[PDB]
Amino acid sequence: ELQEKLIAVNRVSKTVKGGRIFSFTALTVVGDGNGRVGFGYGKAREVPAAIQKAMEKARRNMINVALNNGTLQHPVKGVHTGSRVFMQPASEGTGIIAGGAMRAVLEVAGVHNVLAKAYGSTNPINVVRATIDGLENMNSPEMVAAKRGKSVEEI
RNA sequence: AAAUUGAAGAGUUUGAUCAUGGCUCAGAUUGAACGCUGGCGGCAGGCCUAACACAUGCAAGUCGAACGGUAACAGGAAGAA
Ligand SMILES: [Mg+2]
Ligand SMILES: [Mg+2]
Ligand SMILES: [Mg+2]
Ligand SMILES: [Mg+2]
Ligand SMILES: [Mg+2]
């Protein structure tokens, strides 16, 4: 039932006496379709070993986001290295309109209706990093009520 | 009752990387042209250039119920046949 998505595969290279050593990298996300998302990143000489190492990482290192009927609480900004990220809770019917890197994160997360956009570097590893943290710092109508010490209508 | 209730990214500097930064692509749009091709219809559009120059026709007339009027054609008439 966990949902897992392959976001990007890439070839890097290391240089030695004999020449270049080629390897691969894999960036993935797993999610429970109901408010939990992890991302993983693995390296290996062959692609399958890399796509597999990443899922393994993605399964742990997983976090919770305070969803709201399949959509977000409030607009949110996320940032990590080059990537400035922005997300909005859209009305019902829209679905996920977003770049590939973000769509995969939001899909597996369970965010059903959102407007998203990535600014600056669309480098996938940092875009997803920035989205996860955005969702993670995203606070909930109940916690702000708890924080402020009042269960007014706003609860 | 309804009536802006909406927003995607990709390639390319490096051995590889992240950042910076330009170039390039996917989209809509057009009073278009050219190349290949071309059956019918409805609705629209059609000198963007030389406010360059223009043969010919046509594009501003109408009223005899303002007026003297008859030259055309149309009848009518004492009177010519
Ligand atoms: Mg940039
Ligand atoms: Mg090279
Ligand atoms: Mg022809
Ligand atoms: Mg016509
Ligand atoms: Mg003309």
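Quick note: numbers on chain A are straight from Swiss-Prot, i.e. 10-164, in order.
So how was this one determined? The header says X-ray crystallography, 2.1 Å.
In case you wondered, yes, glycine gets a Cβ from its N, Cα and C as well.
If you look up Swiss-Prot, you'll see A:11-74 marked as domain 'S5 DRBM'.
All protein chains shown were included, and the count of other CB atoms within 10 Å of the CB of A:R20 (variant position) stands at 9. The secondary structure of A:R20 (variant position), as reduced to three states from DSSP, is extended strand. Under its natural variant entries, Swiss-Prot includes A:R20 to L with the note: In strain: SPCR9; spectinomycin resistant. Not a ram mutation.
Under its natural variant annotations, Swiss-Prot gives A:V21 to E the following note: In strain: SPCR7; spectinomycin resistant. Not a ram mutation. A:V21 (variant position) has a Cβ environment of 10 other Cβ atoms inside 10 Å.
Taking the Cβ of A:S22 (variant position) as reference, residues of its chain lying under 8 Å away and at least six apart in sequence are, in sequence order, A:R29, A:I30, A:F31, A:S32. Variant annotation in Swiss-Prot: A:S22 to P, described as In strain: SPCR13 and SPCR15; spectinomycin resistant. Not a ram mutation; the structure shown retains the original residue.
Other C-beta atoms found within 10 angstroms of the C-beta of A:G104 (variant position) number 13, with every protein chain shown included. Following the DSSP three-state reduction, the secondary structure of A:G104 (variant position) is coil. According to Swiss-Prot, the natural variant A:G104 to R carries the following note: In strain: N-660; suppresses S12 streptomycin dependence.
For the natural variant A:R112 to L, Swiss-Prot gives this note: In strain: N-421 and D-1023; suppresses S12 streptomycin-dependence. The structure shown keeps the original residue. In the three-state DSSP classification, A:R112 (variant position) falls within a helix.
Annotation of the natural variant A:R112 to S in Swiss-Prot: In strain: NEA-319; neamycin resistant.
Under the heading of natural variants, Swiss-Prot lists A:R112 to G and annotates it as follows: In strain: NEA-314; neamycin resistant. Neighbour density for A:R112 (variant position): within 10 A of its CB lie 19 other CB atoms from the protein chains shown.
The annotation that Swiss-Prot gives for the naturally occurring variant A:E151 to S reads: In strain: B. The number of other Cβ atoms within 10 Å of the Cβ belonging to A:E151 (variant position), over all protein chains shown, comes to 13. A:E151 (variant position) carries a helical DSSP state (H, G or I).
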- Query: Looking at the variant positions A:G104, A:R112, A:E151, which has the shortest Cα distance to A:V21 (variant position)?
  - Reply: A:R112
- Message: Cα-Cα, whole number of Å: A:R112 (variant position) versus A:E151 (variant position)?
- Response: 27
- Task: Fill in the CA-CA distance, A:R20 (variant position) to A:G104 (variant position), as an integer in Å.
- Result: 33
- Item | Rounded inter-Cα distance in Å - A:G104 (variant position), A:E151 (variant position) | 25
